[PDB]
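Enquirer: Input: one structure, supplied below.
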Amino acid sequence: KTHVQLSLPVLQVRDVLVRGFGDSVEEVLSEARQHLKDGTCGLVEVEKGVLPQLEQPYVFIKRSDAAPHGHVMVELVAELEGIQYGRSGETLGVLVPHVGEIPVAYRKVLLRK
């Protein structure tokens, strides 16, 4: 399938133990997709002060369209030193590894895989 319904745990930035997916744009997009497939991916909602507490490159989920079965359609965009790799809509948050942190909510998305 081109799209997968996922429910992503929403983490507080100060709880996150592993604050990025790796060291290159290509690695972070790769690892993000592996963790999404394995159910080991969390979501941090972007507000003032959040991104400087996480590791670059960043992997965003961005709205890809205007929401089947409650799931917003999203795709992955990476960012490194102010350059983005991909072009999409509004940021729903930044993806991070999930290693058992307690979430504050769940975000239902339809992920373009």
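Per Swiss-Prot, chain A residues shown: 11-76, 79-125, in order.
Header entry for method reads X-ray crystallography, 1.7 Å.
Just so you know, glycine gets a Cβ as well, placed from its N, Cα and C.
Swiss-Prot feature annotations, pasted as is:
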type	residues	note
VARIANT	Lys47 to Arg	In strain: Omicron/XBB.1.5, Omicron/EG.5.1
Enquirer: State the three-class DSSP label for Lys47 (variant position), counting H, G and I as helix, E and B as strand, and everything else as coil.
Expert: helix
Enquirer: Unmodelled stretch of 2 residues from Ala76 to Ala79; how many angstrom between the C-alpha atoms?
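Expert: So the endpoints of the gap, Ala76 and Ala79, lie 6 Å apart at their Cα atoms.
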